[PDB]
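Asker: Pasting in a structure now, in structure tokens, and then I'll have a few things to ask.
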Amino acid sequence: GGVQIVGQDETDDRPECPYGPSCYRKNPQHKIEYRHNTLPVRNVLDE
Ligand SMILES: Nc1ncnc2c1ncn2[C@@H]1O[C@H](CO)[C@@H](O)[C@H]1O[C@H]1O[C@H](CO)[C@@H](O)[C@H]1O
Ligand SMILES: [Zn+2]
């Protein structure tokens, strides 16, 4: 199985959709031009 958030959807070069979690639009370029979740997935320790 696997129900974790290790990547979400390849969002390393995305700015930030203004709608956010309540985004009712689903276009092909809208999921690649902006991102809906700004969670940390790379810098959480720095060693
Ligand atoms: N909750 C919510 N999410 C996304 N977009 C939303 C929205 N509430 C309203 N909008 C957009 O604003 C205008 C109002 O003038 C609506 O027509 C919505 O426009 C959406 O439609 C397109 C994609 O289907 C986009 O232009 C998006 O803005
Ligand atoms: Zn959006």
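Here chain A follows Swiss-Prot, giving residues 405-451 in order.
From the backbone N, Cα and C atoms, a Cβ is placed for every residue, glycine too.
Looking at Swiss-Prot, the entry for mutagenesis of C421 to A says: Abolishes poly(ADP-ribose)-binding and poly-ADP-ribosylation by PARP1; when associated with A-379; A-385 and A-427. Abolishes poly(ADP-ribose)-binding and poly-ADP-ribosylation by PARP1; when associated with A-376 and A-427. Does not affect histone chaperone activity; when associated with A-376 and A-427. Under mutagenesis, Swiss-Prot gives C427 to A with this note: Abolishes poly(ADP-ribose)-binding and poly-ADP-ribosylation by PARP1; when associated with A-379; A-385 and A-421. Abolishes poly(ADP-ribose)-binding and poly-ADP-ribosylation by PARP1; when associated with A-376 and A-421. Does not affect histone chaperone activity; when associated with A-376 and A-421.
Help me picture where these features are in the structure shown.
Answerer: Over all protein chains present, the Cβ of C421 (mutagenesis position) has 16 other Cβ atoms lying within 10 Å.
DSSP assigns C427 (mutagenesis position) to coil in the three-state reduction, outside any helix or strand. Using a 10 Å radius centred on the Cβ of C427 (mutagenesis position) and all shown protein chains, the other Cβ atoms total 13.
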Asker: Cα of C427 (mutagenesis position) to Cα of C421 (mutagenesis position): how many Å, rounded?
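Answerer: The separation of the Cα atoms works out to 8 Å.
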